[PDB]
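Heads up, the thing below is written out as structure tokens.
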Amino acid sequence: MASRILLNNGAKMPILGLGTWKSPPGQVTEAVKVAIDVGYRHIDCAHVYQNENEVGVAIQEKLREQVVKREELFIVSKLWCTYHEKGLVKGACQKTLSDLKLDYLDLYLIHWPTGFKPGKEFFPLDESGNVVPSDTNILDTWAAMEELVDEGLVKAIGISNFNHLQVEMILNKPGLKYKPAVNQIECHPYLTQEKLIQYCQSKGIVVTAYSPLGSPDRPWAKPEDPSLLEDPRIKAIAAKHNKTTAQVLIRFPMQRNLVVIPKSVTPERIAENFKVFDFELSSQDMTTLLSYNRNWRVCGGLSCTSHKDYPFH
Ligand SMILES: NC(=O)c1ccc[n+]([C@@H]2O[C@H](COP(=O)([O-])OP(=O)(O)OC[C@H]3O[C@@H](n4cnc5c(N)ncnc54)[C@H](OP(=O)(O)O)[C@@H]3O)[C@@H](O)[C@H]2O)c1
């Protein structure tokens, strides 16, 4: 298992990264410092997470310490839905760059295919509770992303939470200049995504699997929900390999040629989650894990289900 995957922009991306959604601002600086100290070279970020300044403190301190060189890091962020306007994309990217302490991003993603009315609120609502859309379509947002490459702000551009038809719409864009490098989607044994993964990979788009552990800290978790980390069938595969259940859940997408971005702010778990390059799941293990699919989503985008570009109908 090589540590990096080749993207369609010619750059290499580490297949394991650290997630930062829900990482508290008072804990994420140490989390990222620990991650870099124990070997992580890829950090997954977003403006909507409200913690990029604190992530950036860690990155900048490890660069200053010469623990790593900038060229050895792969930093990802995402354009939030309220910035799908031609005239707002550059400033949104620059705010992320300034918060992260960087002069370029390795990868910048359209966070969701749904554009919302610009303003201070990340989910602008009508008086009846529906998100207020923007009329800017995703192809015009893509053209704005392409400009960022041509201005040197980002090395690669991609998409997130795009369905098969939405990926195809960009690939078929008249005058397309840069193909998406990555589609970042939810993926784990309860949402195995065979169809969408096959399509993206067949087009040379690398897939990143988010919520690989089933996001046990998601804010809307309910006791009756299925739990990957507590599934006895997955625990049994882990026991057979003398690994933890989390380590199996991280290795699983790696063996599907995916990038994977488990989140932790716990130093011991950050280290545990990196120790996944020294064992191999069998083909039978892989097929068994795939068999657990039930089309269950952590991230249903429930605050934007009324938007015309909602991806999960
Ligand atoms: N593009 C998108 O729309 C999108 C959506 C969702 C997620 N993402 C990205 O994907 C990342 C990962 O997804 P996620 O944050 O939803 O969840 P996740 O990585 O599936 O799970 C994170 C949870 O698992 C716990 N955990 C981590 N390692 C563990 C271990 N070894 N043993 C036991 N528990 C462990 C963490 O606890 P502690 O932190 O307390 O240790 C946290 O509660 C996000 O942080 C974000 O970067 C992107």
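Method of determination (from the header): X-ray crystallography, 0.9 Å.
Backbone N, Cα and C atoms are what each Cβ position is placed from, and that goes for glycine too.
Swiss-Prot lists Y49 with the feature active site, proton donor. What Swiss-Prot records for 10-19, 211-273 is NADP(+) binding site. As annotated by Swiss-Prot, substrate binding site applies to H111. Annotation of the mutagenesis experiment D44 to N in Swiss-Prot: Reduced glyceraldehyde oxidoreductase activity. Under mutagenesis, Swiss-Prot gives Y49 to F with this note: Complete loss of glyceraldehyde oxidoreductase activity. Quoted from Swiss-Prot, the note on mutagenesis experiment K78 to M is: Reduced glyceraldehyde oxidoreductase activity. Recorded in Swiss-Prot as a mutagenesis result, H111 to N carries the remark: Reduced glyceraldehyde oxidoreductase activity.
The Cβ of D44 (mutagenesis position) lies under 8 Å from the Cβ of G17, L18, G19, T20, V76, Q184, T208, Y210, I261, each on the same chain and at least six residues away in sequence.
Checked against ligand 1, the binding-site residues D231, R251, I261 give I261 in sequence order as having a Cβ less than 6 Å away from one of its atoms.
The Cβ neighbour count for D231 (NADP(+) binding site), using a 10 Å radius over every protein chain in view, is 18. Across the structure, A271 (NADP(+) binding site) and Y49 (mutagenesis position) are spaced 23 Å apart at their Cα atoms. Taking all protein chains in view, 24 other C-beta atoms sit within 10 angstroms of the C-beta of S211 (NADP(+) binding site). The 10 Å shell around the Cβ of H111 (mutagenesis position) contains 20 further Cβ atoms across the protein chains shown. Listed recorded positions: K78, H241, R251. The one with the lowest count of other Cβ atoms within 10 Å of its Cβ is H241. Highest local Cβ density among the binding-site residues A221, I261, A271 belongs to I261, counted as other Cβ atoms within 10 Å over all protein chains shown.
Counting every protein chain shown, the number of other Cβ atoms lying within 10 Å of the Cβ of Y49 (mutagenesis position) is 20.
Applying an 8 A CB threshold to same-chain residues 6 or more apart, the list for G10 (NADP(+) binding site) is empty. Rounded to a whole number, the distance between the Cα atoms of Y49 (mutagenesis position) and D231 (NADP(+) binding site) is 29 Å.
Secondary structure at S211 (NADP(+) binding site), taken from DSSP and collapsed to helix, strand or coil, is coil. A distance of 26 Å separates the Cα atom of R251 (NADP(+) binding site) from that of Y49 (mutagenesis position).
Spacing of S211 (NADP(+) binding site) relative to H111 (mutagenesis position) is 15 Å (Cα to Cα, whole number). Of all the recorded positions in the list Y49, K78, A221, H241, the shortest Cα-Cα distance to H111 (mutagenesis position) is found for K78.
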